[PDB]
Amino acid sequence: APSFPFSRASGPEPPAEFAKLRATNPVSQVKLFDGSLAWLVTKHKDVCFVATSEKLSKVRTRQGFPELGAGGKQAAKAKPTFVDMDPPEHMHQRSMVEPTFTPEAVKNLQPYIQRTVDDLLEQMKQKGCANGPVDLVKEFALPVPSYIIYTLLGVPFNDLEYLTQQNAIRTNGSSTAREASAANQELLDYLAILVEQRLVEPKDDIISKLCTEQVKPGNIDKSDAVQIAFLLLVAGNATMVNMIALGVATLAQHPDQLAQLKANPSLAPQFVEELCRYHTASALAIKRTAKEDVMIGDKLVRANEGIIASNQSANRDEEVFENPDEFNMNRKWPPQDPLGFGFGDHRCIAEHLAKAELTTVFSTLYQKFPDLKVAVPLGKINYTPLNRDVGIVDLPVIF
Ligand code: HEM
């Protein structure tokens, strides 16, 4: 049994093992960091089964749950939020915050998403690149999703820049254990205060809704509100950052499609679709422990054994997606849903918000900066360490 997670084959590519497993051993066992074992599922159809089977559980206190890191080990012990719940508790809590993420709600947010994007692009225009390239991540990729989720949660405008920096420290590969843990507690302390505040006087934000609708009547307590809010903040912010960066680096490698996008900005939606499939920046979230013996393909997963379903590998499953290893936004899509945001009840609560943020980014960026280009050789792009989810740390560009 090989050690999992695997390292990416190279900068922007998925681990090399997936293609091989998809071909001759779709369901196999891997060894985790503590030496324990877990089953690895690689085919699209099987990944979908793992995500919807009622015989599988996301409860981390269960025997055999696949924690991938020592941190995961300790993290599993605390009080769980909906991300780690099974029905009926799952939707009972998730339904408490889902209203803000529906298509209708997201469509109502467009003017705000657009405004936030325009504001950050304008500040880049005013700053310029006369003396050299600027960092697309720091100046755009990072703040766009950060400012948006913080605002939605309820964070006042004046505190966005500081809190955006602190949250980044949580996942900066440069950060140290001490520092990461500190920023982590700092954010929780801040959110605990925000909650008391909206408890006194609610405004139009997610925390206020939780305070009026769930805390006051006693359905959940303040600490729970703090935890749910923290989950919404950290679940996909770093992912949004990498997706925006990978999107710009990808277009830099595909001049013909980039020309299509500049010619017609309305192709942003279809560009985002191929992007979320091609670059699955969140690949280790579909994990389960079997509640009873369950068969997957030609393998029997025993009750209490762990399972990791790779949506990244699934999105490269040739049997589903023709020519899966080539970025082509003009591809003929099959009836099977790409799995960038998961599948089943747990499917990313912010899928609609995420796609709307990405779409706004790619239908605007090149309209604002038609001559926007990566300033470093694409081969020298600074991607995240190969042992982590695909992403980009910094990205010099000129315009
Ligand atoms: C393009 C960026 C994003 C990508 C690719 C992404 C992907 C995912 C994936 C693959 C899952 C696992 C789904 C499953 O269990 O089947 C997930 C879960 C989740 N995401 Fe995201 N996500 C993104 C942005 C966000 C954002 C911006 C938020 C917050 C506002 C967010 C909040 C969540 C939450 C709360 C869950 C857990 C849902 C549950 O278990 O019920 N995600 N996301």
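Residues 5-403, in that order, are what chain A shows, numbered as in Swiss-Prot.
Header lists the method as X-ray crystallography, 2.0 Å.
Even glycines carry a Cβ here, placed using N, Cα and C.
According to Swiss-Prot:
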- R64 to E: Impairs interaction with NADH (MUTAGEN)
- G76 to A: Decreases the NADPH-dependent activity (MUTAGEN)
- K77 to A: Decreases the NADPH-dependent activity (MUTAGEN)
- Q78 to A: Decreases the NADPH-dependent activity (MUTAGEN)
- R174 to E: Impairs interaction with NADH (MUTAGEN)
- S286 to V or T: Impairs catalytic activity (MUTAGEN)
- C352: heme binding site (BINDING)
- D393 to V or L: Impairs catalytic activity (MUTAGEN)
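Annotated features, which come from Swiss-Prot, shown on the structure.
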residue	record	DSSP class
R64	mutagenesis position	coil
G76	mutagenesis position	helix
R174	mutagenesis position	helix
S286	mutagenesis position	coil
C352	heme binding site	coil
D393	mutagenesis position	coil
Which ones in the same chain are close to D393 (mutagenesis position), with CB under 8 Å and 6+ residues apart in sequence? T243, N246, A285, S286, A287, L288
Listed mutagenesis positions: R64, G76, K77, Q78, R174, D393. Which have a CB under 6 angstroms from an atom of ligand 1? none
Subset of recorded positions (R64, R174, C352) lying within 10 A of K77 (mutagenesis position), CA to CA, in sequence order: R64
Most Cβ neighbours inside 10 Å, all chains, among the mutagenesis positions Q78, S286: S286
Please list, in sequence order, the residues in the chain of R174 (mutagenesis position) that are at least six apart in sequence and whose C-beta is under 8 Å away from its C-beta. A184, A187, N188, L191, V238
Expressed in Å to no decimal places, the gap between the Cα atoms of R64 (mutagenesis position) and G76 (mutagenesis position) is 10
Between the mutagenesis positions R64, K77, whose Cβ has more other Cβ atoms within 10 Å than any of the rest? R64
Which number gives the other C-beta atoms within 10 angstroms of the C-beta of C352 (heme binding site), all protein chains shown included? 19
Inter-residue C-alpha distance, the residue listed as 'heme binding site' and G76 (mutagenesis position) (nearest angstrom): 20
